[PDB]
Amino acid sequence: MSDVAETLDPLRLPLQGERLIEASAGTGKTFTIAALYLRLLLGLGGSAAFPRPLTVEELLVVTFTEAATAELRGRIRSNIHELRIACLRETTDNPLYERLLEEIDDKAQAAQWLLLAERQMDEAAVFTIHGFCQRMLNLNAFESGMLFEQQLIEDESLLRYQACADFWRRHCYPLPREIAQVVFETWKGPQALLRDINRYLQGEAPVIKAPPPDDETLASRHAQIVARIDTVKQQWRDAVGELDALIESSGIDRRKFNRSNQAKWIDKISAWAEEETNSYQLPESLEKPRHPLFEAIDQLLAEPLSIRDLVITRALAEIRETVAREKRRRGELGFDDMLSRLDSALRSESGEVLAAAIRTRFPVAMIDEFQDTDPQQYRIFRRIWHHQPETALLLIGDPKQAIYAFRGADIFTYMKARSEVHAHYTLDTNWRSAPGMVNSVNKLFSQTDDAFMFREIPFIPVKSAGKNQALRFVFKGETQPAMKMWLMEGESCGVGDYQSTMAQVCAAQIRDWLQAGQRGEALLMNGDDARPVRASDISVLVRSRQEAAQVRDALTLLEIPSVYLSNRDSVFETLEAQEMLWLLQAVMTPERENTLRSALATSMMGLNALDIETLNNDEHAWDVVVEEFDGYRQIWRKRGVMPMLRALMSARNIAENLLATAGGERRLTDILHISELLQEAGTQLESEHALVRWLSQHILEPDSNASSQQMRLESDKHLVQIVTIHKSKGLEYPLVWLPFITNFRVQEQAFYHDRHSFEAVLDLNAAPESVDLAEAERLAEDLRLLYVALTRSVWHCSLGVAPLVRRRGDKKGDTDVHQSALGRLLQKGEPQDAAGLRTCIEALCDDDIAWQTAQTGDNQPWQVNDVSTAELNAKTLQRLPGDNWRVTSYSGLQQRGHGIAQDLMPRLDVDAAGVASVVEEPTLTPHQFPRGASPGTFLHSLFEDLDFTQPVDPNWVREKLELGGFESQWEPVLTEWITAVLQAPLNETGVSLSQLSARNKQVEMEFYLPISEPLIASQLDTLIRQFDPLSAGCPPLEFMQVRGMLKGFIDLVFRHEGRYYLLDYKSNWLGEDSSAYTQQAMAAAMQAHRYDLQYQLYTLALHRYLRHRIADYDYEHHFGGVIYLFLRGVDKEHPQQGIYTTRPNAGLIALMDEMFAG
DNA sequence: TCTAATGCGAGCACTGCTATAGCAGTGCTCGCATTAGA
Ligand SMILES: [Ca+2]
């Protein structure tokens, strides 16, 4: 509690409301969480226990990373599973669980509560801050105002930009030249506005110290300014007199130079700008009898004269709501909104029902990484858990590791929270690291008081663990110290030098380690165990993409391969993408001589200058490559981009060759990665060209997702690893290098946190008091970064130090090294001589801490060899293709195009297809009814459920046409059409659909015929011919061998008192008129679409079906069917026109039926 | 086949004056760090 937290003993920590746990670097934050979790599930503890035992769905644990929750969740399903087993056994011989066991009172019961929890884990309330938010939101959607169906907006950077241009458009275009020019001089365009405000606009809006009056228009301020400007433009258009008497030295007569300038600064304004008229003022006039009445210049140079704060203020207020409105309209949600709307929800009046709701679901909650919260979160958290009995709020984290300033993480809202909760705790021991390492860090950050210079972030030392007392690092002889400062010489030192030199030094010391390690003289030792240092143990922490390169370079210069683990580039701007783009163009059109030559020229294909030339002179060889490429397009068109690309590669033997070519692995895996992306994108485009286009776009405007990020190679694991301070939080490394840990960069933007109210304030006038406050907050941050930096190592760490100077003040005992975190701890605060550094370092310095001077080096080798025995081969299978079983359906016939057609709509009028034109003739006849399948299946629909029996309501019909989206005005023609077709004589004898009651029809029957013994198109042809006069029009056997099944739909099967029939309604073709629906023409079309096949198949179906249903049925006493109504060509009085009938041989069905089974 | 960043001061050169030297200010050349971080 109170002052200097208590050394948290997990097992006795009071799980009752509000506890702040500080877990220093390497202290067990994770082991502790776990323990606590178990304690809560089994309501263990004592007077320090929680009131009741909780469930998995009640222990709220929030983490920051998606990866964090996963890990955390994985770690907990394990401690449960174990504490549980150790509960059946009632014995544990491993730390935590034993002490816990001691605390348990009915092992038998725990084991069942635990077993339940284990089973529940797929729902543990372990979420990310955002996850926690959309959940509380979605449940209580009425309080929050949420939609039940939201779309998680992902970008928002483009949404923001667009809002920003809209802003500019509606606020600048309409502006008159005088104001316009002014704005223009403040920002050339909306891109530059955003550049100045983009940070804000995101997350909580800062408070503006001194905003403009809630109404000043651009127009107004302008006035005031102009007017302040011209009144002084008048009292100068009178330089008649200014030609003055009494002297001074500085002030020369080349003042007549200064003069005219402003005399001529009398344009029609348009710019708040005004080159220097220092001399002719009056404030200095005296500072250099003296001057007269232009004390109006003393007044112009007092008041700022700018449009800046005014426009800015307006922009963010507005740009924000543009973004907002847009996101609502689209129906979306960004991440900041998720937890933002949850804040506004706990603050609305309807905020108690909500706080209570939540508080009930989650009585106790563990917030991890808490040092990285921000006003919005904290507020969500106290409003729900603060001062609330029957609940507990464990906030665990470490203020010394709060480095996410740039994202939104507020160290001040952490410091406030620290004020509001009174129970403080700390983890005292540093498992994970060597004692010297632990000692020198503690020493370093112990120098001055308030090392992190914010009394609220006090630094308390830590003890090193016993299990690690034996760790030590030896090199070419004896134990090296845990922390070594390398120190450049000289008095001054620019940022550019201290880098070239430091990167140099750092790479040198690395091969020196690395090769002394191949020889056994650099050992990582734990007591009497030792292993040589490999590259997988060196690690270089770095502050930016540039520094990293600077390192990779000096390292590469010694042949020492490296990896920048924090690399963000995308695979789309890799040069390999460009080549893939040429390659695809080539494939999509090898016709164009030029675009192919380019693809063959890409380095990826590995050709020669001699190669390219000769292929240009050998026209037969070229058309060979052209075929090869036509071959690829084909695979592309059928199987995909990946499949095509793999074909190409196997041919030009790409992967094999590339890998042989230095750095060729990088390239090869990027190429594959592009293909994996290229393949998804293709399944969302129905053209190859579209994809190509898809590539270009991604090559011209990249860095989108984390998905187009570069994948790291398996092996990068044996490369020295160069990472950023940020990606290193969490990570552990045997040895680490800090080549540029002394750099600073003065904060110049006045965005600071108020020292008393702890809120964020943006000062739109760089008032020095605020920039000063901002700057403090800047090293307040670098110290935290330094603390994360020193802390990743286990055995050793060495950082580069230099008498760094940035002030262009001529080495005035400068060395503003005291403005860097490391500099501030070394020089205890006060600035020093370039030599005063050297003496401070020496000052804290024995075995644990030591220094050497930047001893540069050279020796291009990393003298390491190889050996290799590729004794490989691949399993070849000895089974073979043989036969294919399938489910077909009179598709053995109808060639594709129907790909996915029969799939999306199982009953589409597949028999139709096409457009319709200038056949409009001003009097509707059934031949002018919309052509094709959509309309075609509209018809079939008509006859699916009718009352063939009664007459045709025309209302009913107007409704069918109205619902199916056809013009009502078709009702006259259609109703007249339906009846005609109902009242026609199919088989002369009675017949006529109209005589068929329900009980005698079966619409759309669906059959499945097994067809064993492949059905060879030929063998079926012979008998089809013999028995059918129609199929005598012999082009058939157009399909290929198929064993399997045979699907099929029968439009209608009806009976006419003894005698079953097969009806097939066929809306079909727009062949002008009548002349096309006569017994031949039909019989004609019949063969065109080989529909004859359909009959025979369909009746073999009806045959089998009837035979199966009608016990003791005979084909020729019950069948006699097959009617084919070409719906069009059907008149009330022109029978045998439109209708077609057949009655399969009965001798055909016979053979046919057994042609299936044998 | 196209273009190719600013900007800030220094840094040295030179030019009035006026109680040879320091205080000042005019002007072109040039080197330097800039970004960051998920
Ligand atoms: Ca049909």
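Chain A is numbered as in Swiss-Prot; shown residues: 1-288, 305-1174, in order.
How was it done? The header gives X-ray crystallography, 3.1 Å.
Even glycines carry a Cβ here, placed using N, Cα and C.
What Swiss-Prot lists as ATP binding site is A:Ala23, A:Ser24, A:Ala25, A:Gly26, A:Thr27, A:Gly28, A:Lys29, A:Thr30, A:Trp447, and the listing cites experimental evidence. Under the DSSP three-state reduction, A:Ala23 (ATP binding site) is assigned to coil, being neither helix nor strand. Within 10 Å of the C-beta of A:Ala23 (ATP binding site) we count 25 further C-beta atoms, all protein chains included.
Of all Cβ atoms in the protein chains displayed, 20 besides its own lie within 10 Å of the Cβ of A:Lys29 (mutagenesis position). Annotation of the mutagenesis experiment A:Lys29 to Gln in Swiss-Prot: Subunit loses ATPase and 3'-5' helicase activity, holoenzyme has 3-5 fold less helicase activity, 20-fold less processivity.
Residues or ranges marked as domain 'UvrD-like helicase C-terminal' in Swiss-Prot: A:480-746.
Long-range Cβ contacts of A:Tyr803 (mutagenesis position) within its own chain (separation 6+, distance under 8 Å): A:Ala25, A:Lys416, A:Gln417, A:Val457, A:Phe461, A:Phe468. For A:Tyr803 to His, Swiss-Prot lists a mutagenesis experiment annotated as follows: Large decrease in recombination, loss of Chi hotspot activity, decreased RecB helicase rate, retains nuclease activity but not Chi-sequence specificity, does not load RecA.
Shown in sequence order, A:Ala25, A:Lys416, A:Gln417, A:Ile419, A:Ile741, A:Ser744, A:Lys745 are the residues of the chain, 6+ apart in sequence, with a C-beta less than 8 angstroms from the C-beta of A:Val804 (mutagenesis position). Annotation of the mutagenesis experiment A:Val804 to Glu in Swiss-Prot: Large decrease in recombination, loss of Chi hotspot activity, decreased RecB helicase rate, retains nuclease activity but not Chi-sequence specificity, does not load RecA.
A:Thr807 (mutagenesis position): 23 other CB atoms within 10 A of its CB, across all protein chains. Annotation of the mutagenesis experiment A:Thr807 to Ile in Swiss-Prot: In recB-2109; absence of nuclease modification at Chi sites.
The feature Mg(2+) binding site is assigned by Swiss-Prot to A:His956, A:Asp1067, A:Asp1080, A:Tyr1081. In the three-state DSSP classification, A:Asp1080 (mutagenesis position) falls within a strand. There are 20 other Cβ atoms within 10 Å of the Cβ belonging to A:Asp1080 (mutagenesis position).
Residues near A:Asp1067 (mutagenesis position) in space but far in sequence (CB under 8 A, at least 6 apart, same chain), listed by position: A:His956, A:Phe959, A:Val1019, A:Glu1020, A:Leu1079, A:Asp1080, A:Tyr1081. When secondary structure is read from DSSP and collapsed to three states, A:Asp1067 (mutagenesis position) falls in the strand class. The annotation that Swiss-Prot gives for the mutagenesis experiment A:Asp1067 to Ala reads: Subunit loses nuclease activity.
According to Swiss-Prot, the experimentally introduced change A:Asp1080 to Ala is described as follows: Loss of holoenzyme nuclease activity, retains full helicase activity, does not act at Chi, no loading of RecA on ssDNA and no recombinational repair.
Annotation source Swiss-Prot lists active site, for nuclease activity at A:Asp1080.
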Residue among the binding-site residues A:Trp447, A:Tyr1081 whose Cβ has the most other Cβ atoms within 10 Å: A:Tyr1081
Annotated recorded positions A:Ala23, A:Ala25, A:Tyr803, A:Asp1067, A:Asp1080, A:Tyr1081, filtered by Cβ under 6 Å to ligand 1: A:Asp1067, A:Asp1080, A:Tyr1081
Env. residues of Mg(2+) site, Cβ within 8 Å of mean position of A:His956, A:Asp1067, A:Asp1080, A:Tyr1081 Cβ: A:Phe959, A:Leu1068, A:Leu1079, A:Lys1082, A:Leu1141
Neighbours of A:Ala23, A:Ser24, A:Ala25, A:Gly26, A:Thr27, A:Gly28, A:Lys29, A:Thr30, A:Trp447 excl. site residues, C-beta within 8 Å of centre, ATP: A:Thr32, A:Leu443, A:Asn446, A:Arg448
Site diameter for ATP, Å, by largest Cα distance between A:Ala23, A:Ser24, A:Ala25, A:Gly26, A:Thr27, A:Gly28, A:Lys29, A:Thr30, A:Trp447: 12
Whole-number Å value for how far A:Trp447 (ATP binding site) lies from A:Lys29 (mutagenesis position) (Cα to Cα): 11
Distance [Cα-Cα, Å, rounded] between A:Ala23 (ATP binding site) and A:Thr807 (mutagenesis position): 13
Whole-number Å value for how far A:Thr807 (mutagenesis position) lies from A:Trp447 (ATP binding site) (Cα to Cα): 12
